[PDB]
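> Let me give you the structure first, and then I'll get to my questions.
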Amino acid sequence: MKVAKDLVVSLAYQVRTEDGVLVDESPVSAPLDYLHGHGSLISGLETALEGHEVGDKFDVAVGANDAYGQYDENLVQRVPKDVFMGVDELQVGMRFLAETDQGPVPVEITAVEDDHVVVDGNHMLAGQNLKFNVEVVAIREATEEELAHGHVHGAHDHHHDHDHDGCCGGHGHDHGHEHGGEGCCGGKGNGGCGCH
C-alpha cells in the first residue's frame, strides 16, 4: 500500500532552515500521527509523502513553494519591453500595473534580463524554502468521524480545540512601569556620600 489522502500516518520529521535554525523536529520514539493530505502538516509535505513506504525515511523540500512562505508564482511575470517602452520612464524597480485574466495585478521590475525583463513584488516574506526529513511509520484510513473532524482514533478524546482566551503573546501595549526593581536608593546627593 502507499500513503495517500484519508489515511492516518505517524511520520516523524526534522525541519531546519538554511539559516541553520530548527523550527520543529519529531523524534522516532514519538511520531506525529495525522490524516495524510488533510490533517495538519503543510500540504506540500503530505502530497510529497504519497507513494513512499511504511518505515522508510525520505527528505522533501517544502516551504515557500507550499508551506510557510507560499511564494505567489501568480505575481511573477517576465516580459520584454516590446509590450511597453513609453510609460514616461522605463527603469528596473519602477512599479507597473499588469491586468492579467485574474484581474488587475500590480508588478514592479526588479532586474531586466536578456530576452525579456523581470517583474515581481517582494519575496522578503516569501521564497522561504525549508528542508526537512520525513519518515512514515504507519498508514491506515480513518472512519467517517475520523475524517470528519480530521482526527484518528480520538475525535472527542482529542484535547480542547481553540477554546481558551485572554492570552496575548505579543507586546507594545504598556512598557516601563517602575524603571526596574524597587525604587532603589539613588536619587541625588553629590558632594561626597562616601566615594572612590
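Heads up, header says this was done by solution NMR.
Each residue, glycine too, has its Cβ placed from N, Cα and C.
What Swiss-Prot records for this protein is below:
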type    : residues                                       : note
DOMAIN  : 1-95                                           : domain 'PPIase FKBP-type'
MUTAGEN : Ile42 to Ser                                   : Decrease in PPIase activity, but has little impact on chaperone activity and interaction with HypB. Almost complete loss of PPIase activity; when associated with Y-132
MUTAGEN : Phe132 to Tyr                                  : Almost complete loss of PPIase activity, but has little impact on chaperone activity and interaction with HypB; when associated with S-42
BINDING : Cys167, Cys168, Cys184, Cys185, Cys193, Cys195 : Ni(2+) binding site
> In the domain 'PPIase FKBP-type' (1-95), how many residues does DSSP assign to helix, to strand and to coil?
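Grouping H, G, I as helix and E, B as strand yields 10 helix, 27 strand, 58 coil.
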> At a 10 Å cut-off from the C-beta of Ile42 (mutagenesis position), count the other C-beta atoms across all protein chains.
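So the Cβ neighbour count for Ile42 (mutagenesis position) comes to 18.
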> I'm trying to understand the geometry here, so how far is the Cα atom of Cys168 (Ni(2+) binding site) from the Cα atom of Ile42 (mutagenesis position), in Å to the nearest whole number?
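Per the Cα atoms, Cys168 (Ni(2+) binding site) and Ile42 (mutagenesis position) stand 25 Å apart.
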> Would you count the other C-beta atoms found within 10 angstroms of the C-beta of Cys185 (Ni(2+) binding site) for me?
6
> Around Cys193 (Ni(2+) binding site), how many other CB atoms lie within 10 A of its CB?
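Neighbour count, Cβ to Cβ under the 10 Å cut-off: 7.
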> Given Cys184 (Ni(2+) binding site) and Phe132 (mutagenesis position), what distance in Å do their CA atoms have, once rounded to a whole number?
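Each residue's Cα considered, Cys184 (Ni(2+) binding site) and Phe132 (mutagenesis position) end up 51 Å apart.
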> Using a 10 Å radius around its CB, how many other CB atoms surround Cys167 (Ni(2+) binding site)?
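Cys167 (Ni(2+) binding site) is surrounded by 5 other Cβ atoms within 10 Å.
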> Which secondary structure state does DSSP assign to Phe132 (mutagenesis position), in the simple three-class scheme?
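DSSP call for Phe132 (mutagenesis position): strand.
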> Measuring Cα to Cα, how many angstrom lie between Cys185 (Ni(2+) binding site) and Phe132 (mutagenesis position)?
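That separation, Cα to Cα, works out to 54 Å.
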